[PDB]
Amino acid sequence: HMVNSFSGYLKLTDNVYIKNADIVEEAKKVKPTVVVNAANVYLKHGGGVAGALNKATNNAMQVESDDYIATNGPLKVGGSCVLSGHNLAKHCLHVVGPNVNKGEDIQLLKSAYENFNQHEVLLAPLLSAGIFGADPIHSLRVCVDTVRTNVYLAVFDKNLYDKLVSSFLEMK
């Protein structure tokens, strides 16, 4: 029963850590209390992080998400809900970042990251930094400036990870 066992992270700030890792691989190893999903308002886990997380739960996440939506209706942009982490985590925090590609207000990225503050420790991706079309360096900046609790960020792409760490360490 070994919980929140993070290793090989670069410490960016007092509370923000980052690693070049697949968030699904990281969840299986770490067994975190909370894994964050980069969700849409309907919790349709069709691609990117949401897809990878759902497939790794063998579609238990999509079945549970469908029931949540049938009961409660869609999330707000910048909103969240806590559901089961299934085989990956105790809990999955489904957070909806703004879709900048549809012209959703980038300020809602701050609302989205404020959800992290309700949890002492999280494994998370960068919000809105996939098909939602926010600049990943911007997403990391809003995360660092907003989240006060312990966040371990998993960035899959080595090239993106390299840019993020460079940009961050160079200008502080």
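Our numbering is plain: 1 for the first residue shown, then up by one each step along the chain.
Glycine too: its Cβ is placed from the backbone N, Cα and C atoms.
Here Swiss-Prot flags 3-172 as domain 'Macro 1'.
Here the residue is the original one, but Swiss-Prot notes a natural variant at this spot, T33 to A (Swiss-Prot position 1055): In strain: Mu/B.1.621. When secondary structure is read from DSSP and collapsed to three states, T33 (variant position) falls in the coil class.
Taken residue by residue with DSSP, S166 (variant position) is part of a helix. According to Swiss-Prot, the natural variant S166 to L (Swiss-Prot position 1188) carries the following note: In strain: Gamma/P.1.
Considering other CB atoms within 10 Å as the measure, the emptiest surroundings among the variant positions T33, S166 are those of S166.
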